[PDB]
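To start, the structure under review is shown below, and the notes come after it.
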Amino acid sequence: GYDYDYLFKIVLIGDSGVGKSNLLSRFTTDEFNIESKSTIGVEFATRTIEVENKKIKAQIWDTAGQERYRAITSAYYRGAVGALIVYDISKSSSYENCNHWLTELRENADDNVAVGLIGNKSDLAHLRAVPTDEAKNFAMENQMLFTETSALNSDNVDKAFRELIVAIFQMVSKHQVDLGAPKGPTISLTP
Amino acid sequence: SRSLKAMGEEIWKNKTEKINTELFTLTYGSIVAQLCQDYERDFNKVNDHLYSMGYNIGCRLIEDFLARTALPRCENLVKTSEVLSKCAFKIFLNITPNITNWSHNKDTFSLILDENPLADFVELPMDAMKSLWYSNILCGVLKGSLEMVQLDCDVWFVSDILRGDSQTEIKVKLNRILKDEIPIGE
Amino acid sequence: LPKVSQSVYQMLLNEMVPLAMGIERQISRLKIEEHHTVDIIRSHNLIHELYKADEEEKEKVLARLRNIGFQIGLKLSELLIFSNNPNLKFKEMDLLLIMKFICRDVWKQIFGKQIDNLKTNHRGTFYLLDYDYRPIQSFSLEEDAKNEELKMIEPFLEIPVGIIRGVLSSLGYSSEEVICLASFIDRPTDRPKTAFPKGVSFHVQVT
Amino acid sequence: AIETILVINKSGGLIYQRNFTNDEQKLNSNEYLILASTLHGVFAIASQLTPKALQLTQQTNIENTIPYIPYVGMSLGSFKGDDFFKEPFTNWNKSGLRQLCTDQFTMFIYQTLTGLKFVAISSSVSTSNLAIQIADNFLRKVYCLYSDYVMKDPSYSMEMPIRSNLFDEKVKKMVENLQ
Amino acid sequence: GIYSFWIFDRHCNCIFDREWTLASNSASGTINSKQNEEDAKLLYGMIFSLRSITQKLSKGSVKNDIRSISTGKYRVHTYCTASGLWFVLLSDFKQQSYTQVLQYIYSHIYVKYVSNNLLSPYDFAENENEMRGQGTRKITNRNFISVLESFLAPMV
Ligand SMILES: *C(=O)CCCCCCCCCCCCCCC
């Protein structure tokens, strides 16, 4: 089923323990091999979507590095075209690492890469360790989309994901246009 | 490569040492005799201690059976039954159990011990005629071996010639094929 | 004539010290077999438990395994007398002939090799020297902890002592006049260095 | 007897899965994406596994040169002559996954200097070095055909899925002679 | 000859480690040292991944297993057994394969000093908490190290 016209690589990069494993578990085409995060550094999700008649395949790579993965974790961003910075609104420590995460992303990955920023587990209203106002202000200063997500607050991550892909498409879509025979006997006029 | 027949005869004839079966029978008989002796003849659950015996034996015998045979990991009950019937016993005890009594949808089968070297000569006491099995170590070894081959089975004795039944049968019903583990790296 | 694999025999003959130690636990890892939850415990755990339990329980397990070996030897006796058919008598005062029989046939049938040379007091006791002692040729703990190895591997020396006691029984002398002790005091004179460093010596007393 | 090929652009992601089998079709199209990306990741992670004996001292820049197999291809496009080349050449991936041999097949790898990867799955199981010498030459013929018929294409964005008929029919002609 | 030799168990753990140095037989090959743990989990991950790929895109009804994994600098011979035991060995090419040597290792060294070693454990992960791989209960059997050194000394 090789009907998709384009294939966009996007990294679900984020801090350890953030619940990103549960984040991408909702929106999935979950089949085939799983639990490959510890095998090398990554686990894979995919989806085909329709964007004005141009089918687009996505590749969510969920990079993770605990203590030993130093070089290959950076090398996995050789040609990444999207990023999905995952943080959690439960502790300031997770949000503090976003600056370093973006610095590494911009340094290594493709120049002018689309970056979104998702706040997992917003249902918990007891330990809101960072305000949405400050998060939005941080989002302003880099031209990068922002959203917060929860199990009960569904469809937000899905619409943000689709809008991220259609935003990337406008950047890396070169315009493509959809580009009476003589029937009868013949006589040779060659000399 | 080659049939399990050829493999069993080849491994048994020229790749293993030998002793008299009488002496092995004598040793196992001594074990069971003293377990009867020092336990107030509690045949109800001397079988449990013999099961622990057999499990501990089999869990570490499997490393040698696979070392000699070098077969792949069995996946289906058909191949497990074939290998157990045809070479696993032939290497060690030099017997060929017959397989009948196939259950529904290939989840259970029965090992028929035509000749049991563990019981070449026994006449149990009268009180043991409907309590003791005397060969619990065999099914314990089978379960322990299959544990390390990573497939769990409830194995037990249906009948024994020693107690008085016509033939000795060991049901080996599979329970679930527990899967390989993965690193828990977050 | 029918045979059985030496590997399974050797392993079974090795593994009674866990049996003789766990029977004591039952007298004085949970899992289900079919419906009722039985408990099982490893072998090395019980070997270490015997190594460091306490003196009276250690002695009880030692006499336990001696009884096992006594049964085995006494019971295999009649088979060996039938098969080999030596030139012995029921109570032969010439202990040398009995000891030659045990050295030549009993050990040839149990282990794969004839026992090595033997001393001759001619009045009282005898010594039986074994080199490399097949059943425990593949035992070890650590590169450095060799002192603990010989003290932990002690009870495995009883089943041949029990065999000798049993063979002497049902051949005249009973289990009240005969006593035997095993030890590692035998030293490798000139033999090639095998896995286990020390041979074993069975000192047999017979008045 | 090469049965399948597949190529990875620069950062993972399958872009060509034309299978040269009579009729197997066992593997889904979707899972080959995971296949190609996992091969890319394993290529990356095997780099930091050079044993420390050879880490600090290689002294083996004489074997990297690969000999010239005469007529591996057949019996052209931008190229012309009896064969795409005549001289030997040099290895480029000297610390990466070159071969994965297996009871039923063998996966050869050929990495382009820019970063492109070409993967050749062959049913045939050659002392494990002559096999590499055949495979590297053949995969570089495939690479030459790629540069001819995928790079000189207007309707082909960079490092994207390949959708062409000249390329697939040409590589089919290349492989049906190599058996 | 060889450069390093590894045994991994069912529980995704490193049970035996060894690395060599310059071709002296009595080399400075630090045995079961902690710095080797860092470049062991990723080796296990690589082998596990390509084994998963092989079992995935295999055919027939035999469930093949990977034999060797060649790179530019070396090649990794690997022998798997049905009891979830993997024996891995790195080496420069210099010969077709070491499958016979790995089989001899399993059938005359590990079997006869770890499965006939009643006073030494098996299934080294115990009492939960290390069956996944976060454990260190490697082997230290003097006979094992001695015979393995003796057998692998000439092939370097
Ligand atoms: C897939 O490979 C399954 C292999 C079958 C398991 C091997 C069973 C070995 C144990 C046989 C019985 C040994 C004798 C026990 C009595 C002392």
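Note that chain A carries Swiss-Prot numbering, so the residues on display, from first to last, are 7-185, 197-208.
This deposition comes from electron microscopy, 4.2 Å.
Backbone N, Cα and C atoms are what each Cβ position is placed from, and that goes for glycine too.
Positions annotated as GTP binding site by Swiss-Prot: A:20-27, A:68-72, A:126-129. Every protein chain shown contributes to the tally, and the Cβ of A:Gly20 (GTP binding site) ends up with 27 other Cβ atoms within 10 Å.
Within its own chain, A:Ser27 (mutagenesis position) has A:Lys43, A:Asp68 as residues 6 or more apart in sequence whose C-beta sits under 8 angstroms from its own. For the mutagenesis experiment A:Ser27 to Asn, the note given by Swiss-Prot reads: Binds preferentially GDP.
For the mutagenesis experiment A:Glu49 to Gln, the note given by Swiss-Prot reads: Cold sensitive. Residues within less than 8 Å, Cβ to Cβ, of A:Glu49 (mutagenesis position) and separated from it by at least 6 positions along the same chain comprise A:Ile40, A:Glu41, A:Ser42, A:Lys43, A:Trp67, A:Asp68.
One entry in Swiss-Prot concerns the mutagenesis experiment A:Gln72 to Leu. Its note says: Reduces GTPase activity. Neighbours of A:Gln72 (mutagenesis position), defined as other CB atoms within 10 A of its CB across all chains, total 13.
Summarising the environment of A:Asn126 (mutagenesis position), the number of other Cβ atoms within 10 Å of its Cβ, over all protein chains shown, is 24. Reduced to three states, the DSSP call for A:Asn126 (mutagenesis position) is strand. In Swiss-Prot, a mutagenesis experiment is listed as A:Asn126 to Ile, annotated with the note Blocks nucleotide binding.
Per Swiss-Prot, mutagenesis A:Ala141 to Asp is noted as: Loss of function at 37 degrees Celsius. Contacts of A:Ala141 (mutagenesis position) defined by a Cβ separation under 8 A and a same-chain sequence distance of 6+ are given as A:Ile95, A:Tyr101, A:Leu123, A:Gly125, A:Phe152, A:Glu154, in order along the sequence.
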Interface-proximal recorded positions, chain B, C-beta separation under 8 A, candidates A:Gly20, A:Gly23, A:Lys26, A:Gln72: A:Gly23, A:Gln72
Spatial neighbours, same chain, of A:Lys26 (GTP binding site) - Cβ under 8 Å, 6+ residues apart: A:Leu18, A:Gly20, A:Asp68, A:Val92, A:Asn126
Sequence-distant neighbours of A:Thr69 (GTP binding site) in its chain (C-beta under 8 A, six or more apart): A:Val17, A:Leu18, A:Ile19, A:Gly47, A:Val48, A:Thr79, A:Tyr82, A:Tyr83
Listed in sequence order, residues with CB under 8 A of A:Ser128 (GTP binding site) and six or more positions away: A:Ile95, A:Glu154, A:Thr155, A:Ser156, A:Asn159
Nearest-integer angstrom distance between the alpha carbons (Cα) of A:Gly23 (GTP binding site) and A:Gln72 (mutagenesis position): 10
Count of other CB atoms lying within 10 Å of the CB belonging to A:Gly23 (GTP binding site): 13
